[PDB]
Amino acid sequence: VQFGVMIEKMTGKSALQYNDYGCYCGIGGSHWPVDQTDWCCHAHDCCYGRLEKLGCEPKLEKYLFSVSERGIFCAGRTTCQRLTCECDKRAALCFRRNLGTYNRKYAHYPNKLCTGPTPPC
Ligand SMILES: [Ca+2]
Ligand SMILES: [Ca+2]
Ligand SMILES: [Cl-]
Ligand SMILES: [Cl-]
Ligand SMILES: [Cl-]
Ligand SMILES: [Cl-]
Ligand SMILES: [Cl-]
Ligand SMILES: [Cl-]
Ligand SMILES: [Cl-]
Ligand SMILES: [Cl-]
């Protein structure tokens, strides 16, 4: 919902165009990322992992944000909510930055096609 709103504001695409992209976007992730957008998702998964190790529940946290001409501003009552926002912001910025190589063929990519090693965080 929130991450999804952020993705839409930053990329011009519906949130559904990222939610099962490549090997990393959406739940889980293994093998080698298909492209730069998928690397965004690999880094996002790593970011959430760091937050879980800090005591946060980033898959559940809800935060506040705005998008102005100046960028994305994150907020929230708790530090865990602000951290979750920051992980999402990095990923949404990374998606935007890689719009040029986004490929519709990797949307809803069947994870059975994912091959190669799993890069470490
Ligand atoms: Ca993932
Ligand atoms: Ca996929
Ligand atoms: Cl960091
Ligand atoms: Cl979580
Ligand atoms: Cl920003
Ligand atoms: Cl911020
Ligand atoms: Cl709250
Ligand atoms: Cl906290
Ligand atoms: Cl395309
Ligand atoms: Cl598109």
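We're sticking with Swiss-Prot numbering for chain A, so the shown stretch reads 22-142, in order.
For all residues, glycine too, the Cβ spot is worked out from N, Cα and C.
Per Swiss-Prot, these features apply:
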MUTAGEN   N40 to G, M or W  Significantly decreases the catalytic efficiency
MUTAGEN   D41 to A or K  Significantly decreases the catalytic efficiency
BINDING   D41, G43, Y130, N132  Ca(2+) 2 binding site
BINDING   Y45, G47, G49, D66  Ca(2+) 1 binding site
MUTAGEN   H65 to A  Loss of catalytic activity
ACT_SITE  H65  active site
MUTAGEN   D66 to A  Loss of catalytic activity
ACT_SITE  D109  active site
MUTAGEN   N132 to A or K  Significantly decreases the catalytic efficiency
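Recorded features from Swiss-Prot, shown on the structure.
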residue : record                : DSSP (3 states)
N40     : mutagenesis position  : coil
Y45     : Ca(2+) 1 binding site : coil
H65     : mutagenesis position  : helix
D109    : active site           : helix
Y130    : Ca(2+) 2 binding site : coil
In sequence order, the recorded positions (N40, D41, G43, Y45, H65) whose C-alpha falls within 10 A of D109 (active site): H65
Cα-to-Cα gap, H65 (mutagenesis position) vs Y45 (Ca(2+) 1 binding site), nearest whole Å: 9
Among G43, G47, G49 [binding-site residues], residue with fewest other Cβ within 10 Å: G49
Candidates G49, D66, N132 (recorded positions) - the one closest to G43 (Ca(2+) 2 binding site) by CA: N132
Other same-chain residues whose Cβ falls within 8 Å of the Cβ centroid of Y45, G47, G49, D66, the recorded Ca(2+) 1 site, in sequence order: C44, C46, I48, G50, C62, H63, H65
Pairwise CA distance, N132 (mutagenesis position) versus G49 (Ca(2+) 1 binding site), rounded so that it is a whole Å: 10
Cβ-centroid neighbourhood (8 Å) of the Ca(2+) 2 site, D41, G43, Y130, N132 excluded: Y42, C44, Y45, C46, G47, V55, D59, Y127, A128, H129, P131, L134, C135
